[PDB]
4 protein chains.
Amino acid sequence: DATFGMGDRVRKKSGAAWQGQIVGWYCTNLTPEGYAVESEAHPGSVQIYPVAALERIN
Amino acid sequence: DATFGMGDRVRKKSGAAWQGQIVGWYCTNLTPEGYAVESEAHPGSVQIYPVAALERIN
Amino acid sequence: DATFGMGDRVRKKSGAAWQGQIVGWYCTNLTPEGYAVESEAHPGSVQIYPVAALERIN
Amino acid sequence: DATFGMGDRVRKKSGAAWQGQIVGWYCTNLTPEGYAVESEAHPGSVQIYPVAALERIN
């Protein structure tokens, strides 16, 4: 079952930074559980990452 | 209700090209209906677009 | 000649937000003058945009 | 000095696929030597990667 849900606040654990709300999901063979995250600093900009790259915060 | 479903083959209508399968979805205020599309030419690479930017093909 | 130089602080004019420093450049037929911009809120994350999408700030 | 030049044909070595021509460059602390690559399959679409992720082909 899904690690995050819509609206969870998450950030990238390492490397390039990103922080904001879960706004969608995707699934490919390379990334069977991926999420779309809308930046809380840059409204409207969305980046997609594998679940292993993300952690939930407050 | 959703314009596309998982696995639909879609392409960008104009501007930068992209073509492949729907592999997810996202929703923000700027893009209330968006999709993740995995390239059929470049497996594993995914880009996200608003529904208005995409059209279904075969 | 180039509208921006390395290190200029710029933001997206409209739509999805982005703000930070110019860190590179690109040129294609669709985007003959494009820039890479590293977010000032999310260090390490870089997005690329056409010059017409960007404006210089302080 | 730079590993690639404008117009070199390159591909991603591993993970998500990408192949096409070098069309620009970028430099950040996380990625001190990065390149913009326009897909040869999807004209106009550009992705950016660190040099270590790319290899030159024919």
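Following Swiss-Prot, chain C shows residues 21-78, kept in their order.
The backbone N, Cα and C atoms fix where each Cβ goes, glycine too.
Counting only residues at least six positions away in the same chain, no Cβ atom sits under 8 Å from the Cβ of C:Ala36 (NADP(+) binding site). Look at Swiss-Prot and you will find C:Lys32, C:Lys33, C:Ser34, C:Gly35, C:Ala36, C:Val66, C:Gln67, C:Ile68, C:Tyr69 tagged as NADP(+) binding site, backed by experimental evidence.
Around the Cβ of C:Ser65 (mutagenesis position), the same chain contributes C:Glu58, C:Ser59, each under 8 angstroms and 6 or more positions distant in sequence. In Swiss-Prot, the entry for mutagenesis C:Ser65 to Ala states: No effect. The structure shown retains the original residue.
According to Swiss-Prot, the experimentally introduced change C:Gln67 to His is described as follows: Increases affinity for dihydrofolate 36-fold. Increases affinity for NADPH 110-fold. Counting only same-chain residues six or more apart in sequence, the Cβ atoms lying under 8 angstroms from the Cβ of C:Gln67 (mutagenesis position) belong to C:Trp38, C:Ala56, C:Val57, C:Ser59.
For the mutagenesis result C:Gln67 to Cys, the note given in Swiss-Prot is Decreases affinity for NADPH and dihydrofolate about 9-fold. For the recorded site, C:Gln67 (mutagenesis position), the DSSP three-state label reads strand.
In Swiss-Prot, the entry for mutagenesis C:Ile68 to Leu or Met states: Decreases affinity for dihydrofolate about 5-fold. Decreases affinity for NADPH about 7-fold. The structure shown retains the original residue.
Contacts of C:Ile68 (mutagenesis position) defined by a Cβ separation under 8 A and a same-chain sequence distance of 6+ are given as C:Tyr46, C:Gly54, C:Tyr55, C:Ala56, C:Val57, in order along the sequence. Marked as substrate binding site by Swiss-Prot on the basis of experimental evidence: C:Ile68.
In Swiss-Prot, a mutagenesis experiment is listed as C:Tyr69 to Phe, annotated with the note Decreases affinity for dihydrofolate about 9-fold. Decreases affinity for NADPH about 22-fold.
Swiss-Prot documents C:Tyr69 to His as a published mutagenesis change and attaches the note Decreases affinity for dihydrofolate about 9-fold. Decreases affinity for NADPH about 60-fold. Around C:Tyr69 (mutagenesis position), the C-beta neighbours below 8 angstroms that are at least 6 residues distant in the chain are C:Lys32, C:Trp38, C:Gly54, C:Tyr55, C:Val57.
Cβ neighbour count for C:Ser34 (NADP(+) binding site): 9 (other Cβ atoms within 10 Å of its Cβ, all protein chains included). Proximity to chain B, defined as a C-beta distance under 8 Å, is registered for none of the recorded positions C:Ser34, C:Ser65, C:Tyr69.
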